[PDB]
Amino acid sequence: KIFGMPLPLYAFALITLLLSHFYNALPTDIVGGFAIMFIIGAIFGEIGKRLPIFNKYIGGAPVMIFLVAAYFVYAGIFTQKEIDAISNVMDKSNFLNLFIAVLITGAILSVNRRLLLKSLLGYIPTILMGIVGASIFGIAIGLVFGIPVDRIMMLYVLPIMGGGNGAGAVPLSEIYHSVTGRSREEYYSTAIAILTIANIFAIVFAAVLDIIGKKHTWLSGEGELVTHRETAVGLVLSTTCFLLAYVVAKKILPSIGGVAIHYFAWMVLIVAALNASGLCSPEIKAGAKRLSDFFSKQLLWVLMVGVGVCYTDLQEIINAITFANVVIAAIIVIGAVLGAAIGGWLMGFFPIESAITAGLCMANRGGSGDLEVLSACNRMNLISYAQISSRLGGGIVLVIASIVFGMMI
Amino acid sequence: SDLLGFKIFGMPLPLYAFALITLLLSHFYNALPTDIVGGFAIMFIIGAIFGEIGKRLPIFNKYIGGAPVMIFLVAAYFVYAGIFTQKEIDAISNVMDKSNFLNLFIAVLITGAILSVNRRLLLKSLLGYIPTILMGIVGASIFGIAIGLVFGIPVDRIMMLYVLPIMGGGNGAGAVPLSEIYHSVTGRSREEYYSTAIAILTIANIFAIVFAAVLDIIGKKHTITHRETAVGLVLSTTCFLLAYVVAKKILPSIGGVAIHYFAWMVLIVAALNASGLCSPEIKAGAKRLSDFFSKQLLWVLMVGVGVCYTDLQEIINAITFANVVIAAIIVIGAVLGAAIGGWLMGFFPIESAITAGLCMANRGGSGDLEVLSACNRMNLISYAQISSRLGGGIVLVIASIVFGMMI
Ligand SMILES: CCCCCCCCO[C@@H]1O[C@H](CO)[C@@H](O)[C@H](O)[C@H]1O
Ligand code: NA
Ligand code: NA
């Protein structure tokens, strides 16, 4: 079978997809989108699942979809309608945030209340440790390339450790303009480019540390750091918790201190608070979880088709794949992994998991990247932690940036 | 604490309040993402409270349609009264139209309803039961046009605004998608159609439950996993895509008549059923999905329907003591149509008129329960559902034909 469909059945769908493709007729909406994404994701998911060299553990299926889908966009295999349809689902409909919102809610409302605050105290410093590692290693390789320290921090390290595109590139160019006075484009173009390259390496290393994790069990924790109506309620909660966090980060409490708190960061606090309040009955708490499983196990391959389209512009990467950037960026990511591994080990967490959540999930392209990374190491259950790095840890990088930027001038 | 437990859409009062307060915060501060998440957040919560309210009300629940009706009317009143903000209207509309949740919803419904029907029962049903249903529609048509001409009302209106909606598969299944076909063939507003259609259809549903008890007196007097569900979602979308491709590029029109893509879908999905390409496990998966929509997300959709597809003025204008007559006689035409057709096919006239007649003019599934309870024949639920579901899919095909040639 292909995604739970007998070969004959899948062919029916596959033929349908080709008919829509060749006649160039496809609704640019949810239905048209999911139809393509389901089918396309299905075949390449299975392929990735069975390619011997290509698939290793969890990373064999999602990574395949992701990379192949981006190659379809770059190669111009997708039609403008098809790209629009997938994009309409990812961004206009904003399936990405929904997906993450459901994950966060499902992951948090599953755990004990007492265990909650035990982590968050030790996590943030581990993230700082990863940044130090990312810095130290970056400057080390940078001097090896004859590149001044300032550039390494401004154009390499800070953007990579940034909260991704919307959260880091978009605001880090703002801070750059505010401190330097120079054009935002000059910065963002270089930043967005390099950050995407590191995001690629982050997804690669996530699978590497997964193999290493199952090979050296003492480092790994194996995915641990330290009726329909119920499922329907989980979906209400996933959206409603997102709405509240949204309202807080926009109009009530956009920033606690010098740090600006992203709405996803707030959501994590909100959902965790809702858990500790015990407002949700155990049945409903499970409903959230079962819904989160439906997304993480059924719709994950669909999301990846979208991730490969919207959030991986292969053109811009190639415009900056000078050997130099490729090496520097990659080693910065390694510095993050070793930074978070050391820091987490000292804090109490498993080195493998630490390096993934506080390391790779920091160097990745924020939320889209979190999904891409966590899916490569099958530790999708850490979405809540990955988001803390991308959102709260991302907010930290801006504060650091404003400091770093001023000193360099 | 006894009352703290009372549930609103499966949520204890205290929990719902959390959400209800969140909705008001988004409303007061005027901060809401105009996307899927923002939309569903509002629609879920709003639909929840008014769904229950409509559900609890005695006379309104059983004879008007209850919660789905309460939702789509109240929601339209929010738009008219200006209670919604321009953001909130945009968010809901973005879900309904730009994201096009409507079509997905319907696509899932059609697929789940058709593929749930056993392969044998479907093709068996077609030879005898299905033609009887067609005969009931003919009867419903002929009688409707007869009364319509007696009311000085053109034949177009009688078929489009009276007969077809009544014989339709109810509200979410017939009224909602018939408005789409109407817009796709005429070009006029959906809300003009739906507001009148939904109104008359509910009235006929009332007469259908009445006549069910009449024919009863007359009768006695004159003697297994999420993956399967996921596959259902693939199929629901893919079957829609194929029907889309057909109606746009391949086979836009059989003749002078234009076949709407939803019409084609029904044929496609029914063909897919008869091919038996889908294993029974997957066929159920499609059903279990259609359930999730029909029982969880139906109330959400109605919040949308009230916003875009509801003109509360036209609904008020349609409760004229003229339409009460027209609708009622259309139902009688269905009863006599199904009685004749069934008698020729081999079935009992009383039972035929109930299953292939009244169960067609009633409000889909909710109606079947209401009708088959009035006459003690609840054991015909399996037949009643064939009319409401397969017969309801037939009505869309006929509609797509009737609409085009009439325009
Ligand atoms: C304020 C909340 C911060 C902590 C959020 C993490 C809780 C949700 O995340 C959970 O963490 C657990 C403990 O590692 C893991 O067992 C689960 O895999 C994960 O779902
Ligand atoms: Na980053
Ligand atoms: Na009906």
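Sequence positions for chain B are given in Swiss-Prot numbering; the residues included correspond to 16-238, 263-446, in order.
Technique stated in the header: X-ray crystallography, 3.5 Å.
Every residue gets a Cβ built from N, Cα and C, even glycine.
Annotation source Swiss-Prot lists Na(+) binding site at B:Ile181, B:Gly183, B:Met399, B:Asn401. All chains included, 32 other C-beta atoms sit within 10 angstroms of the C-beta of B:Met399 (Na(+) binding site).
Mapped onto three states, the DSSP output places B:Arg428 (citrate binding site) in helix. Long-range Cβ neighbours of B:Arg428 (citrate binding site) (same chain, at least 6 residues apart, Cβ-Cβ under 8 Å): B:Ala128, B:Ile129, B:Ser131, B:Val132, B:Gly184, B:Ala188. Taken from Swiss-Prot, the feature citrate binding site covers B:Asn186, B:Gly187, B:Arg402, B:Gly404, B:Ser405, B:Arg428.
According to its DSSP assignment, B:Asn186 (mutagenesis position) is helical. Applying an 8 A CB threshold to same-chain residues 6+ apart, the list for B:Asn186 (mutagenesis position) reads B:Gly80, B:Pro83, B:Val84, B:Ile213, B:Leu216, B:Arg402, B:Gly403. According to Swiss-Prot, the mutagenesis experiment B:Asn186 to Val carries this note: 9-fold increase in KM for citrate, but no change in Vmax. The effect of Na(+) on the transport kinetics are comparable to the wild-type.
Other Cβ atoms within 10 Å of the Cβ of B:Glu195 (mutagenesis position), summed over all protein chains shown, number 20. For the mutagenesis of B:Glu195 to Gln, Swiss-Prot gives this note: Almost no effect on the kinetics of Na(+) or citrate transport. The structure shown keeps the original residue.
B:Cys278 (mutagenesis position) falls within a helical segment according to DSSP. Cβ neighbours within 10 Å of B:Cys278 (mutagenesis position), excluding its own Cβ and spanning all shown chains: 28. In Swiss-Prot, a published mutagenesis experiment is listed as B:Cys278 to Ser, annotated Retains 79% of specific activity, response to various thiol reagents is not affected; when associated with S-317 and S-347.
Of all Cβ atoms in the shown protein chains, 25 besides its own fall within 10 Å of the Cβ of B:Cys317 (mutagenesis position). A coil conformation is recorded for B:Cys317 (mutagenesis position) in the three-state DSSP classification, outside any helix or strand. For the mutagenesis experiment B:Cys317 to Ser, the note given by Swiss-Prot reads: Retains 79% of specific activity, response to various thiol reagents is not affected; when associated with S-278 and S-347.
Swiss-Prot lists B:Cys347 to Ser among its mutagenesis entries, and the accompanying note reads: Retains 79% of specific activity, response to various thiol reagents is not affected; when associated with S-278 and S-317. Residue environment of B:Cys347 (mutagenesis position) contains 20 other Cβ atoms, counted within 10 Å of its Cβ in all protein chains.
According to DSSP, B:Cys398 (mutagenesis position) sits within a helical segment. While the structure shown retains the original residue, Swiss-Prot records the mutagenesis experiment B:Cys398 to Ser with this note: Retains 56% of specific activity and is quite insensitive to NEM, MTSET and MTSES; when associated with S-414.
Here Swiss-Prot notes a mutagenesis experiment, B:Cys414 to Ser, with the remark: Retains 56% of specific activity and is quite insensitive to NEM, MTSET and MTSES; when associated with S-398. The local packing around B:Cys414 (mutagenesis position), expressed as other Cβ atoms within 10 Å of its Cβ over all shown chains, amounts to 22. According to DSSP, B:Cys414 (mutagenesis position) sits in a coil region rather than a helix or strand.
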Task: Quick one: pull the CA-CA distance for B:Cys398 (mutagenesis position) versus B:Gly404 (citrate binding site), whole Å only.
output: 9
- prompt: Does anything in the same chain, at least 6 positions from B:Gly404 (citrate binding site), have a Cβ under 8 Å from its Cβ, and if so what?
  reply: B:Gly185, B:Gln424, B:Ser427
Message: Based on a Cβ-to-ligand 3 distance below 6 Å, what subset of the recorded positions B:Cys278, B:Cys347, B:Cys398, B:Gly404, B:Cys414, B:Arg428 would you report?
response: none
Statement: B:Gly183 (Na(+) binding site), Cβ-centred 10 Å count of other Cβ atoms over all protein chains shown, is 29
- prompt: Relative to the Cβ position of B:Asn401 (Na(+) binding site), how many further Cβ atoms are located within 10 Å?
  reply: 32
Task: Measure from each Cβ of the recorded positions B:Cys317, B:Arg402, B:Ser405 to the Cβ atoms of chain A, and list in sequence order the residues where some distance is under 8 Å, or 'none'.
output: B:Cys317
Field: Cβ neighbour count (within 10 Å, all chains shown) around B:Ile181 (Na(+) binding site)
entry: 32
Task: Within 10 Å of the Cβ of B:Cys398 (mutagenesis position), how many other Cβ atoms can you find? Include all protein chains, please.
output: 30
Field: Same chain, 6+ residues apart, C-beta under 8 Å of the C-beta of B:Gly187 (citrate binding site), given in sequence order
entry: B:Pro83, B:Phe120, B:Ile121, B:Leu124, B:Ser333, B:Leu337, B:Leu340, B:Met341, B:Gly403
